[PDB]
Amino acid sequence: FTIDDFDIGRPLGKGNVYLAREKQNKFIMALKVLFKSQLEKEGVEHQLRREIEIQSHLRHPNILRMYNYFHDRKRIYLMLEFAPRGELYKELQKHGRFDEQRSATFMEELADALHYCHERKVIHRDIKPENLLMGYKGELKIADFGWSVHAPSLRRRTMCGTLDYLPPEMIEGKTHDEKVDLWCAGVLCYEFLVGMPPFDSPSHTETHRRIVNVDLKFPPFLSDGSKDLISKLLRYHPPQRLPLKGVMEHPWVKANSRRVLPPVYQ
Amino acid sequence: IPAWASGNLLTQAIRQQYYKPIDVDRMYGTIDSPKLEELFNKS
Ligand SMILES: CNC(=O)c1ccc(Nc2ncc(Br)s2)cc1
């Protein structure tokens, strides 16, 4: 492909991502445009290579698709699935908090997508609302794989992700595995339903303290079912965390999710 | 901003794409891609 194979519609986000239409198929997608010189200057070439390598090999209805990529003299272009309902974090901010139906649906979709990743030994490591987009019927799409790693054999050491979402084992400088995603899913469920993350604190040291003590304090409006799921994900010990299959099978998820699988070709 | 990228024309195209998905594996996933080791080299 080249850039002239596309009609540029409008910018979607400044980072630049554009709404675009592939000319021969009249097919609407997103085009992420990156500058080669900036990437080299910042020293992030291998980082970008890895992200593309991971995402371009994943095919799931709740993972944002990377169709292909191309480059010219000055730029690299990523051909991405267009998520028409946009940023999940913006929707959360707009509403303050999600109801149980919305939250349970998202959780089923997330668990399904993460299960797909874990079956391929891909760990996400940065699940949070800001890394999620929404499809035509509001379906969750994991958008970003910036901290992701293919980890087939060795346990991992890198502290990564986002303050409020960090699992105890990262904070404590232990090795970690795919079970980090299970912890982050619990934090996410709590933030969906409450509108704030569970260990919110004025200082990074106090946040760390609350995390490693699992200082969880449920607001009174939460259902017993929702607290049961969150409590089962936010376990100090990684091997004790509810498996992703367990999230999908959880009675609260079953009772409240209104998940719809998108039409498939064909 | 072109007509197709705003308002009703966009909504219609998006709806049509959801309910009539194209074979993206064939239409895009079979077409050659630059080697990841080439991305920062000549085009
Ligand atoms: C102002 N921008 C928006 O309202 C907006 C941003 C992003 C969006 N969808 C996206 N899809 C894929 C990427 Br990658 S972004 C849809 C709509």
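Sequence positions for chain B are given in Swiss-Prot numbering; the residues included correspond to 798-840, in order.
The header says X-ray crystallography, 1.7 Å.
In case you wondered, yes, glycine gets a Cβ from its N, Cα and C as well.
Under mutagenesis, Swiss-Prot gives B:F837 to A with this note: Disrupts interaction with aurkb-a. With a 10 A radius on its CB, B:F837 (mutagenesis position) counts 16 other CB atoms from all the protein chains.
DSSP gives B:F837 (mutagenesis position) a coil state; it is part of no helix or strand.
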